[PDB]
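J.: Dropping a structure here in structure tokens format, bear with me for questions.
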Amino acid sequence: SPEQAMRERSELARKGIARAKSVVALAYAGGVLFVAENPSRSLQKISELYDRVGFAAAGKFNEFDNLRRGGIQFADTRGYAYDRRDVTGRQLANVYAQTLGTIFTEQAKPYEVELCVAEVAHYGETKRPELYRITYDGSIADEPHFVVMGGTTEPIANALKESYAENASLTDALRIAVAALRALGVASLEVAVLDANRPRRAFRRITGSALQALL
Amino acid sequence: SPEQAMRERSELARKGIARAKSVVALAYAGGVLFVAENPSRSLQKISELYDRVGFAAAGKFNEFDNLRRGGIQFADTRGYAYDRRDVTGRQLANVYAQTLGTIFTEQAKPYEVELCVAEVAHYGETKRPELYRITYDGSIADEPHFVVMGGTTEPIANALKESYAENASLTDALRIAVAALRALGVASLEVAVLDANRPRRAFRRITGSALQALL
Amino acid sequence: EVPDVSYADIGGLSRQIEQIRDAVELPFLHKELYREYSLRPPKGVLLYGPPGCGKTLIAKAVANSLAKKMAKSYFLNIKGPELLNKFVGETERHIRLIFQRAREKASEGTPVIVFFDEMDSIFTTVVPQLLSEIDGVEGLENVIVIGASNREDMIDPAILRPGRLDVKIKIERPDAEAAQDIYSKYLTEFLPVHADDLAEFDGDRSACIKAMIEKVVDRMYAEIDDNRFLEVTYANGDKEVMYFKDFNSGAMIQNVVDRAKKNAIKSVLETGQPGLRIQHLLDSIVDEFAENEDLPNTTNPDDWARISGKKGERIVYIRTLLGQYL
Amino acid sequence: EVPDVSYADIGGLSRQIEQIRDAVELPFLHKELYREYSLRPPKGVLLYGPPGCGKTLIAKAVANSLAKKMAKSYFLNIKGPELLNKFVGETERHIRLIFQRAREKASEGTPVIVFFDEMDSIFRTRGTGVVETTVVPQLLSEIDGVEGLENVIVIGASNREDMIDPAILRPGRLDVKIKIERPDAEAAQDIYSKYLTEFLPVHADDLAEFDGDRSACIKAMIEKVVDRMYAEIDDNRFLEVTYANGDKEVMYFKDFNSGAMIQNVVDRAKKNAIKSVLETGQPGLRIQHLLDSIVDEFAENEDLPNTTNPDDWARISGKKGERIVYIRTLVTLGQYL
Amino acid sequence: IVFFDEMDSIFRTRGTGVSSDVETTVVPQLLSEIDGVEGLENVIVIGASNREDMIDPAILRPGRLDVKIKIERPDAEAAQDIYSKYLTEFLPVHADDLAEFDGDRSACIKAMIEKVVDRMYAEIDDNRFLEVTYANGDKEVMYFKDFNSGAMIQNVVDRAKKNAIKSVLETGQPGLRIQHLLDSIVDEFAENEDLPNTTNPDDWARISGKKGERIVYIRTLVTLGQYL
Amino acid sequence: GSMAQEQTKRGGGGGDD
Ligand SMILES: Nc1ncnc2c1ncn2[C@@H]1O[C@H](COP(=O)(O)OP(=O)(O)OP(=O)(O)O)[C@@H](O)[C@H]1O
Ligand SMILES: Nc1ncnc2c1ncn2[C@@H]1O[C@H](COP(=O)(O)OP(=O)(O)O)[C@@H](O)[C@H]1O
Ligand SMILES: [Mg+2]
């Protein structure tokens, strides 16, 4: 039975995502906040994709970094071929969905990855932050408030469900996100923002002493 | 065994079309009306194909969107190679049938999709709307009044059979279609028309407050 | 067995009764006609119809009727799955022993009916032995071989060849009218009735019983939220709902009657007021359907055929009440 | 006669106790009520299920409850191999004498219950033998003869119901069948409560957490151990069932849990508590004792496929639909970010 | 204490009696009496058997045979402990072995015990006993350690003692040497390596459960042109 | 599809003179 074999494939990918760390992304007053539990200083799970589009992932590092690179490639080829303001978080999310579906059905092993693509409005513009979650099969879900990826997602998702507040400042959203993530110091956290107030490139890492002050 | 593979492929595709939301397309005074049950705001199941040719689908999103893209490609290459008024809904339907006859017998997994190609007459012209339905096997059916795709088609088809009225206005056909579909607000409906009165591009979405007024 | 099952005992089976009469009693009045014509009356009746219901009861009735005509009666009942002795030809020996006992009984001038049940479980095999024994017993026209099978398709057509088992009779489910008949057979007029329900019929016990039977049959044969017993899926995926009208059986109706009597006794010993109420019938129906959800429906094995043969089309999935799909 | 047993001792079996009350207690309590509705009392009740699920417990409980319920009742227990004699005689004489005495006691007015335990030994079948072949005929005849008596009731229990020939189980003699399923989480909690009584010593450390509330501490411990036992942890994996069409099945310990195993878990915990009070001098019982008892029981029963039963395999194959091909006893890449 | 030994001949699983002997009448009596209609204390039944699969599940039901004890193959430390029981200081020892330890018999005895186990459990080419092919076709080289037992230890010690007796009878030098133990162990391995089926199926089942693959082959490790 | 071999169980019997 291929269908029963597919249940095994789904379990293998799910096992890989659980065998890992947890990432959260949530909307706050100035844009979107990514907070991941990351011990290494070189290996990163949060990345700029395009001017206003950010990216977080959880699973097997080589594979979600493969997707990271593919997405960067895509976004820049579009931006150059048409224009920068034409690349949207929605296109990117859709490409990742098509690609993870094709991988999930055609390759030997499914990508044990979980993706979150985030987008904010342009400078001086007004629009709500958009969060999309793409799962290993190709499924894509539109999230209004926050995404939790990798590990045990239930306790973190519930703690966020109680603590979340729209239009929370950067410090409050950081406290909420670290607290719900615990359900860790600057030496074990990867924190970045999609600051809607920046003129062009919205992605901005918060590390070291500045991160120390914020938390 | 050719017979067992045919009866196995057939019952999996069908377990995917009935494992999805429902779409209806029906003829009314101003052309053809597509009404689909669609929760997402980014993912769409109704699309323009060419000037007077529309397209609706039900199944696996990545695959019927693959077909959506292929059909767009085809129609534009013909329209440019010959002329716009040479591309007809009939050619498109036929290409989709050949493609769903080749995918079903040659690829690993049949496409679990149900297609409906619609066509109306040109501007200032007179001719009856044509609806074609392409099944995952590669069969094509000529429909005189309405097509129902995906999910539990039989209860919805039974209601349309009682409520259908030729030359119903846009509001009446919308009420009939939503009613028979129930057998949902503007936040869970995808509604578009092939308005025969438009000069060139007949496809036109009905969303937001205008949709609110119509229903 | 005691020939206690008369024609009045079985209801909704009048056409079946007449077909059985034509198959069995007719040659007896025309035996001289067959003898003059050098003929062989058919002694093979295959009763194929619904599952656990009253299919075997018709065999008990023809035995009683044959006892009536010659006015001492033997009915040799064999179950089919238990007859199987898979190891090495033991089943063939058992079939020979059964037919030897049938011959011994036929030596006495008492009609004997050899009945086999659940013959769809079985059928180079035991089939030639069974055919040989049937041919051997063909000389004994008094002995009547009656076989039952709920799956006529699985039965090997060799036994269906012309000759031995020529007469095939189909059986049906209890119809609303048949349900009212069977309910009347257990819910007789001698059962106690509630005074409040008597107030609605000015003390006419028979009319009250008839109205109560009509009410309970109508409620059980209705399309309501209380009849969500089975949910059926398909390759086309048109998920539908079966109701308590479908899969109805006499034996289950008798169980409903037994549970209703138990509930009435409980109500008498608790509240104190004697009588029967429609609430007892409804509670018995609910409890007995809850119990009957177990026996035929484990829903993975053998249920697909058990519903498809009766409905008329193969059903991919039955239930009891990748990704990127749009 | 076995005293000191009641339905209060048995926990987690609510429906079955009600059914056995209806089939046995009700006809004795109400006879004219049955005769008014022309409902014949059920004569035979059989109990079947996985081993150690409480068939004998229910039998003795109903035997005591019949005596206690009425406002003199005689309970007879006889085993299969007991009524077997090497001589040609007395093989059938003993059974006939037993049934004659049952009829005599019924005539005296006292209800009589005959308990046929392990019906696999005798009355199983005659076709497969590979005189014992002459036991079920006269027994069926005697049961048919005694059916007319109102107060006579026959009760039987057996682990394997398949070995029993359906002739004795046809409608009539053995008209009632009762299945005792393996306990679930709520049933497991009830069974644990039936043994983890407040009279057992409790260590001061656990008791102080509830300020001396013995009942709260005990019920919290019961819930905790039930949650620990039924959890789908990797340590709880027991069997791997293989289907060629299917991918495979995973079986945990909870699929073969039973009340006897709970009793042995409690006994092992109490033994650990006794060893602790001998080695350290601190009297009482701890949660660590219960957890260690659970893990020791799981490890001890890990190797043996004894927990599996033909009924369990029949249920599994009627659940999956595919015949089993192989059963395996489970026992104990990279760049993840 | 009532000790039932070899609970395979009786206590067999009900049914599956291809042999005409009827176990379906005797074992229910044991089940009824052991459990008892009324619980009886002060009597404990102990059953030892190497075929736990053939035992009926109802007998092994908890609360009837609640205590279950598995004795496994010895490991290196268990091998040393078993050797310490047989190699005792009272056993005569050759003067050469006692020479380097300056008359301290305990040190020599424990050194010889360590030396014997150092080779018995060693994984070298000479100790490759069996090879097994799994369903995936992968092969594992099982050594005599996986099939070691205390009885094997006793047999090795007895063979070494017999060799020492032969040496005393022929040469005339009293005492037991370590080379006697080496000869005994190599001879015992050579004797036992000719028989492939020397363990119960439970070991094969445990190996299959550990590897996760079905065992299909077993083998013993007893041992066209233009070439310039 | 297999063959079996029978082991008998003797029954007690006693007579006088
Ligand atoms: N609620 C319960 N249900 C079942 N068993 C229980 C329950 N509570 C405790 N037990 C324990 O289960 C043990 C087994 O009970 P019992 O002797 O009735 O099983 P059994 O039916 O005889 O098993 P088998 O038929 O396999 O011998 C008893 O020693 C009892 O202490
Ligand atoms: N038409 C009927 N009239 C009366 N009782 C019926 C009828 N049909 C079924 N029954 C009941 O069904 C049971 C008889 O079942 P039977 O025909 O012997 O076997 P099976 O259930 O295998 O068909 C009894 O409870 C009987 O009262
Ligand atoms: Mg018992």
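By the numbers in Swiss-Prot, the shown part of chain E spans 367-589, 605-609.
Technique stated in the header: electron microscopy, 3.8 Å.
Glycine is no exception: its Cβ is also placed from the backbone N, Cα and C atoms.
Heads up, here are the entries from Swiss-Prot:
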type	residues	note
MUTAGEN	E:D371 to A	Severely reduces ATPase activity. Abolishes proteasome substrate degradation and protection against RNI
MUTAGEN	E:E372 to Q	Abolishes protection against RNI
MUTAGEN	E:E372 to A	Severely reduces ATPase activity. Abolishes protection against RNI
MUTAGEN	E:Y608 to E or F	Abolishes proteasome substrate degradation and protection against RNI
J.: Between E:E372 (mutagenesis position) and E:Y608 (mutagenesis position), how far is it from one CA atom to the other, in Å?
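T.: Cα of E:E372 (mutagenesis position) to Cα of E:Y608 (mutagenesis position) measures 63 Å after rounding.
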J.: Distance between E:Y608 (mutagenesis position) and E:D371 (mutagenesis position) at the Cα atoms, whole Å?
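T.: Spelling it out, the Cα of E:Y608 (mutagenesis position) and the Cα of E:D371 (mutagenesis position) are 65 Å apart.
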J.: What are the sequence-distant neighbours of E:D371 (mutagenesis position), meaning same chain, six or more residues apart, C-beta distance under 8 angstroms?
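T.: E:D371 (mutagenesis position) has long-range Cβ partners E:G413, E:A414, E:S415.
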J.: Can you count the other CB atoms that lie within 10 A of the CB of E:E372 (mutagenesis position)?
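T.: Excluding its own Cβ, E:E372 (mutagenesis position) sees 12 Cβ atoms within 10 Å.
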J.: Give the helix, strand or coil assignment DSSP yields for E:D371 (mutagenesis position).
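T.: The residue in question, E:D371 (mutagenesis position), is strand (DSSP, three-state).
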J.: Could you say whether, by DSSP, E:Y608 (mutagenesis position) belongs to a helix, a strand or a coil region?
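T.: It is coil.
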J.: Taking the Cβ of E:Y608 (mutagenesis position) as centre, how many other Cβ atoms lie within 10 Å?
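T.: E:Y608 (mutagenesis position): 4 neighbouring Cβ atoms within 10 Å.
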